[PDB]
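Asks: Structure provided below as structure tokens; questions to follow.
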Amino acid sequence: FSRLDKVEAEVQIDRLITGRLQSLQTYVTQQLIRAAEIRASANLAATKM
Amino acid sequence: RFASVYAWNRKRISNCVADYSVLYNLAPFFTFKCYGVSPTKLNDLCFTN
């Protein structure tokens, strides 16, 4: 923001916001897969017990 | 006097405070476009050399 005028700086930051935001949606989606595997092993430890 | 094309001179500016106001306020300036920065934000930055 301290090197480019406001008309153009709105192009670069959007190319950076949409990357950091997509890199955070990937993390959540991977956790949803993993949490569905532990749920499949907490339903086997509850049967072994 | 300005040097020719084939033997262009080079002057080192350092250890000084630069005011670009007098630079950008010269009337016959015609071709003035900047690549990495914007000309209106040259007065609030510090450069290495």
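Chain B is numbered as in Swiss-Prot, which gives 346-394 for the residues shown.
Every residue gets a Cβ built from N, Cα and C, even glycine.
Straight from Swiss-Prot, here's the annotation block:
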- B:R346 to K: In strain: Mu/B.1.621 (VARIANT)
- B:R346 to T: In strain: Omicron/BQ.1.1, Omicron/XBB.1.5, Omicron/EG.5.1 (VARIANT)
- B:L368 to I: In strain: Omicron/XBB.1.5, Omicron/EG.5.1 (VARIANT)
- B:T376 to A: In strain: Omicron/BA.2, Omicron/BA.2.12.1, Omicron/BA.4, Omicron/BA.5, Omicron/BQ.1.1, Omicron/XBB.1.5, Omicron/EG.5.1 (VARIANT)
Asks: Of all the variant positions here, B:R346, B:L368, B:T376, which one's CB has the most other CB atoms within 10 A?
Replies: B:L368
Asks: What's the CA to CA span in angstrom from B:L368 (variant position) over to B:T376 (variant position)?
Replies: 13
Asks: Could you tell me the C-alpha distance between B:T376 (variant position) and B:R346 (variant position) in angstrom, no decimals?
Replies: 21
Asks: Which three-state DSSP class does B:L368 (variant position) fall into?
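Replies: Looking at the DSSP assignment, B:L368 (variant position) belongs to a helix.
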